[PDB]
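Below is one structure, written out as structure tokens; comments come after it.
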Amino acid sequence: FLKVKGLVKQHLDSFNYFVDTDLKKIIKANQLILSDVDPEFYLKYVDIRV
Amino acid sequence: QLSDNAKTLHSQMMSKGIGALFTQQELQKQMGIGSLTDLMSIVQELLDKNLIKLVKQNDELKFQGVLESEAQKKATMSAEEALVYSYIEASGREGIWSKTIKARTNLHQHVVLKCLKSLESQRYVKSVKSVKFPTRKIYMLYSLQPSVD
DNA sequence: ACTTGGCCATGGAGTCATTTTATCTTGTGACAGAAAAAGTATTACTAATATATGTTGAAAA
DNA sequence: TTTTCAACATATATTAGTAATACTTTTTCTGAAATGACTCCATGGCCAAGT
């Protein structure tokens, strides 16, 4: 049990789940910032990497 | 027909147009011959063709015949002023104050400024400093200068 | 003379609000929009330069 | 075709004239527990008119 899945895995997994996933969520929430002006503009995020 | 129903529907406006208070039911009061969409399709197009005229007040919507100078005038104007200039020329004698346009038009100040500058160069508007405090610069049609003192 | 109504004052009563709740530690840690003033950037000059940039292109390899 | 030249142009800081226009900055100028009170009600009593 402890050998492969480690003693202190709580702080690891949640982190390793964060960087590998919830970033690709947060930006998927707000991927477009657009002012009110110049009706042609947009700023479209796509991917996040660390 | 675009031209026929345009010219004969312009005829009731140029003749009477039931004053300012004319509503769409008042069109059926005069011409009820037109089917629902037939009269409304050419309504919409003649506003797109700037021939009929609409006013937003009371119940239903008011209508009047275009002077055709204001027609091509606003057609020359941008989409900003297209409502904004028309929205302001509906302010009538007392005009309107700038910053309250944003809550009405849902725009910045920066975006409404430059077109107001155009209408200044276009001379269809003028800054009016009235009895109330001169932080306002309320705007009315340059065509008139009415006020309360 | 003798009863009622209304009336105003007062007593309860169920209403809402202020300040405590232990030492010794011992690190730690100003709005904006506008006006006006003021000021500078241009846009013509020669004009000596020496880089840069390019493009192109022409000529050589 | 590539590389060479090279040439060819073109800004480039200097200096004043301008004068004029434009364009930005600046500097103002105002749209848990337990008492405290608090009100909300109910009666006592007093003053009065019909009796």
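Swiss-Prot numbering applies to chain B: residues 10-158, in that order.
Going by what the header records, the deposited coordinates were determined by electron microscopy, 4.1 Å.
Every residue gets a Cβ built from N, Cα and C, even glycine.
According to Swiss-Prot, the mutagenesis experiment B:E89 to A carries the annotation: Cold-sensitive. Abolishes interaction with BRF1/TDS4. For B:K135 to A, Swiss-Prot lists a mutagenesis experiment annotated as follows: Cold-sensitive. Abolishes interaction with BRF1/TDS4.
DSSP assigns B:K135 (mutagenesis position) to a strand in the three-state reduction. A separation of roughly 18 Å, to the nearest angstrom, links the Cα atoms of B:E89 (mutagenesis position) and B:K135 (mutagenesis position). Applying an 8 A CB threshold to same-chain residues 6+ apart, the list for B:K135 (mutagenesis position) reads B:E129, B:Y148, B:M149, B:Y151, B:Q154. The number of other CB atoms found within 10 A of the CB of B:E89 (mutagenesis position), across every protein chain shown, is 17.
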